[PDB]
Amino acid sequence: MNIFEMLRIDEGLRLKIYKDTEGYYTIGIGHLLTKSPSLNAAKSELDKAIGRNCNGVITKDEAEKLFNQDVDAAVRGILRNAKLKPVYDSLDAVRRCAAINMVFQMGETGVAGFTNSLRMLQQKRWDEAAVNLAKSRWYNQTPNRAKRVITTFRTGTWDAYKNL
Ligand SMILES: CCCc1ccccc1
């Protein structure tokens, strides 16, 4: 398992514009297009992102290119953030994937506010971190995905993903 496989499981792959769990226009492997309720605005964002007139549909290659960019952006967001970088650098490789997954889903500023969990992770208090992480809108709104990511932080293994 690696971060691409993990997020491909969590986000799926859809080649036509769809609405994500929050009702926002998205495409590909969880590439958010816009939070605007306008499908036309989403199509404009899509065309800008891909560099051609897509009329709301892309190829698998194009989806994977956006996904490479989005993973890259999540990692860079972590490395540029003074609250996230030290915790990330303290983690092992599997747990770094759980970190990237959260930043991919919620964005860097969002995650950077998880202050108590960040501290417990930096301290390697894994069961405590897991308990704290579940006390969140995130866990309540996407509990199956949150449980996988939390298990990944708790154990430092891919046990929650290997069956998938
Ligand atoms: C709950 C914070 C998880 C995290 C995210 C980004 C970098 C390190 C740890």
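Looking at the header, which is where the method is noted, we find X-ray crystallography, 1.6 Å.
Note: Cβ is positioned from N, Cα and C throughout, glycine not excepted.
Taken from Swiss-Prot as is:
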type: ACT_SITE; residues: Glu11; note: active site, proton donor/acceptor
type: ACT_SITE; residues: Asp20; note: active site, proton donor/acceptor
type: BINDING; residues: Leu32, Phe104, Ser117, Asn132; note: substrate binding site
type: MUTAGEN; residues: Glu11 to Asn; note: Loss of 84% of enzymatic activity
type: MUTAGEN; residues: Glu11 to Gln; note: Complete loss of activity
type: MUTAGEN; residues: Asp20 to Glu or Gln; note: Loss of 99% of enzymatic activity
type: MUTAGEN; residues: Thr26 to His; note: Facilitates transglycosylation more effectively than hydrolysis; covalently bound substrate
type: MUTAGEN; residues: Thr26 to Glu; note: Complete loss of activity at neutral pH; covalently bound substrate
type: MUTAGEN; residues: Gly30 to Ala; note: Almost complete loss of enzymatic activity
type: MUTAGEN; residues: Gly30 to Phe; note: Almost complete loss of enzymatic activity. The enzyme is destabilized by 1.5 kcal/mol
type: MUTAGEN; residues: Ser117 to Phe; note: 10-fold decrease in enzymatic activity
type: MUTAGEN; residues: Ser117 to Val; note: 50-fold decrease in enzymatic activity
type: MUTAGEN; residues: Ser117 to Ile; note: 500-fold decrease in enzymatic activity
type: MUTAGEN; residues: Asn132 to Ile; note: 5-fold decrease in enzymatic activity
type: MUTAGEN; residues: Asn132 to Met or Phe; note: 2-fold decrease in enzymatic activity
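Features per Swiss-Prot, on structure.
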residue: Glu11; record: mutagenesis position; DSSP (3 states): helix
residue: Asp20; record: mutagenesis position; DSSP (3 states): coil
residue: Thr26; record: mutagenesis position; DSSP (3 states): strand
residue: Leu32; record: substrate binding site; DSSP (3 states): strand
residue: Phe104; record: substrate binding site; DSSP (3 states): helix
residue: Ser117; record: mutagenesis position; DSSP (3 states): helix
residue: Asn132; record: mutagenesis position; DSSP (3 states): helix
Cβ under 6 Å from ligand 1: qualifying recorded positions of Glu11, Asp20, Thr26, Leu32, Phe104, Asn132: none
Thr26, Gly30, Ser117, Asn132 filtered to the mutagenesis positions whose C-alpha is within 10 Å of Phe104 (substrate binding site): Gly30
All-chain count of other Cβ atoms within 10 Å of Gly30 (mutagenesis position): 22
Integer Å distance between the CA atoms belonging to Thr26 (mutagenesis position) and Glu11 (mutagenesis position): 10
Listed recorded positions among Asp20, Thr26, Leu32, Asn132 whose Cα sits within 10 Å of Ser117 (mutagenesis position): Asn132
Cβ-based isolation winner (fewest other Cβ atoms within 10 Å) among the mutagenesis positions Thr26, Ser117, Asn132: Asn132
Among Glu11, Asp20, the one of these mutagenesis positions whose Cβ has the fewest neighbouring Cβ atoms within 10 Å: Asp20
Nonlocal neighbours by CB distance (under 8 Å) for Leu32 (substrate binding site), same chain, sequence gap 6 or more: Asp20, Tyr24, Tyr25, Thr26
Recorded substrate binding residues, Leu32, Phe104, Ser117, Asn132 - maximal Cα separation rounded to whole Å: 27
Rounded inter-Cα distance in Å - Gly30 (mutagenesis position), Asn132 (mutagenesis position): 26
Cβ neighbour count within 10 Å of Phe104 (substrate binding site): 25
